[PDB]
Amino acid sequence: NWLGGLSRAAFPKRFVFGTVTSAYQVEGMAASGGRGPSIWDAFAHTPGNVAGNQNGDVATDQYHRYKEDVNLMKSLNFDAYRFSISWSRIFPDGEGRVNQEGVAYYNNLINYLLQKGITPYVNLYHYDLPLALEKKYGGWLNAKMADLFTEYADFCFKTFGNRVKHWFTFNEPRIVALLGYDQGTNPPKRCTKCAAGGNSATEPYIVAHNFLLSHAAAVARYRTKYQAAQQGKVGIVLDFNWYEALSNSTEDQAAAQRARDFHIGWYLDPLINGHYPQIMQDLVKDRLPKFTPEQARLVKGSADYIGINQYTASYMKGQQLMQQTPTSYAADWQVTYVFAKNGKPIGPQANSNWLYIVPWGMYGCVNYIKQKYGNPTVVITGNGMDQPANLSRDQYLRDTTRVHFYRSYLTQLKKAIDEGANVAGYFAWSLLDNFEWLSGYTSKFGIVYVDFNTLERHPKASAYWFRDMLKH
Ligand SMILES: OC[C@H]1O[C@@H](O[C@H]2[C@H](O)[C@@H](O)[C@H](O[C@H]3[C@H](O)[C@@H](O)[C@H](O[C@H]4[C@H](O)[C@@H](O)[C@H](O)O[C@@H]4CO)O[C@@H]3CO)O[C@@H]2CO)[C@H](O)[C@@H](O)[C@@H]1O
Ligand SMILES: OC[C@H]1O[C@@H](O[C@H]2[C@H](O)[C@@H](O)[C@H](O[C@H]3[C@H](O)[C@@H](O)[C@H](O[C@H]4[C@H](O)[C@@H](O)[C@H](O)O[C@@H]4CO)O[C@@H]3CO)O[C@@H]2CO)[C@H](O)[C@@H](O)[C@@H]1O
Ligand SMILES: [Zn+2]
């Protein structure tokens, strides 16, 4: 069967199914409704930065069409919606003055979601630092971000927390560190060779450290001031792609484990165990900031659940661990990526070159977290694949590869859950084709097609797959 035996009966009772977007990627009204610019606004408006010089000024215009989009998600039988609040839509300068029109939008969205029986899962941050804070403070390079983010979080808890019970602080801080401060391909475009300045060997670690400290501070505020009355939860969203040893050799197995530790351990070891992974301490040394005992105790246990974005997998080949001059976070791992074993590719690629379709990577990741980290509560906060640009409407709608993707990845997730993994929910990236960062509108991740000329929504076959699989 096209469902392949999947239904709500195949998952735990009360398991949460939803779709995911982010503010800059779907809202539009980027310079309207009182919103101040984010670092992504400035970045996207610079010629050459984004495919086709496109930007999120209009995006899917969810700002105006949110009731249509909520009706759609309900008609597809989803229980929940993961979306983000744009910081600069609330505080145009990141601090100080509140933009009441911005607040009203999120009130209206949250209220409509609840009216339709869709549970809001709200990210406070999704790559969209207020430009004003970047210029004034130096963004995530500055430890003061913990205070700034906490004040912002405090406002959101006070204003929406009587209705919102499921929060996330950050989205994929690893990607911010890697692309914004190691490679310098995403804002603020910092790296060793970069025009804006930077240092690929030190800055990614400073940035990650500040995300963890900011997360911990925001959660401490929630717990001490708001939790008693509101009785909600706050997590964090981390990307984790699977790494599989190329062979059963000691060095290949060691390499796969190093990669896991530098990828997910970087954040999970602090959040669960109150310290960075031993191998990162060993290899990165004095370039890795040290938590004080107090900070480590604040960070440890500071996530009520772990959001995991899971997409893909790769083979890892090992080598002799060497004394090296430090160059970058990426080079610190001392591993070699390989995308074939025994002459066969790990899987076919979706539109994005990094996204290899490998359903067993979902099992790999979920099982690994269960076994290593004491089976913490996990929510799959993003999973999906993209079609390329320039197809016809009907070609977008017949997304048979995506249907196969969801069936296979969810079957592998089910396998992990059945083996005892504490997974509480699953969110498909994305509800809609949207602004895909550097790819602009050339990458289509949605289960619902968006005509970017007319802004019309058209459910794809995969959307109807979800509707059928999720009927109550
Ligand atoms: O309907 C609007 C819209 O739908 C789009 O998507 C279609 C798919 O294209 C089509 O393949 C899919 O057909 C499903 C059907 O909905 C299921 O009910 C059926 O399930 C069977 C199953 O195959 C058996 O093995 C199992 O034991 O029993 C059930 C009995 O129902 O499986 C088929 C797939 O083979 O339906 C989607 C939704 O309608 C269309 O693309 C678009 O043109 C339509 O406008
Ligand atoms: O993208 C869809 C959706 O998902 C969420 O985030 C995505 C990012 O958008 C995407 O940029 C990021 O891509 C990673 C990829 O996961 C890694 O496998 C890849 O690894 C590199 C490695 O860094 C290099 O050193 C090596 O040489 O090559 C490998 C293979 O290319 O690095 C890329 C970075 O370009 O993956 C995220 C999830 O994994 C977001 O939540 C959402 O906003 C996005 O729209
Ligand atoms: Zn509009």
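Here chain A follows Swiss-Prot, giving residues 33-504 in order.
Per the header of the entry, the method used was X-ray crystallography, 2.1 Å.
Every residue, even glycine, has its Cβ placed from backbone N, Cα and C.
Taken verbatim from Swiss-Prot:
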- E204: active site, proton donor (ACT_SITE)
- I207 to V: Increases KM for substrate about 5-fold. Increases kcat/Km values 9 to 24-fold depending on the substrate (MUTAGEN)
- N218 to H: Decreases KM for substrate about 2-fold (MUTAGEN)
- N273 to V: Increases KM for substrate about 5-fold (MUTAGEN)
- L470 to R: No effect on KM (MUTAGEN)
Quick one: of the mutagenesis positions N218, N273, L470, flag those whose CB is under 6 Å from ligand 2, and say none if nothing qualifies.
-> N273
Around the Cβ of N218 (mutagenesis position), other Cβ atoms found within 10 Å total 21
CB contacts under 8 angstroms to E204 (active site, proton donor), restricted to the same chain and 6+ apart in sequence, sorted by sequence, are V269, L270, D271, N341
Tell me, how many other CB atoms lie within 10 A of the CB of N273 (mutagenesis position), whichever protein chain they belong to?
-> 21
By a simple count, how many Cβ atoms lie within 10 Å of the Cβ of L470 (mutagenesis position), its own Cβ left out?
-> 14
Of the mutagenesis positions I207, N218, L470, which one sits closest to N273 (mutagenesis position) when you measure Cα to Cα?
-> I207
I207 (mutagenesis position) versus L470 (mutagenesis position) - Cα distance in angstrom = 13
Tell me which residues of the chain lie with their Cβ under 8 angstroms from that of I207 (mutagenesis position), as long as they are six or more apart in sequence?
-> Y159, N218, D271
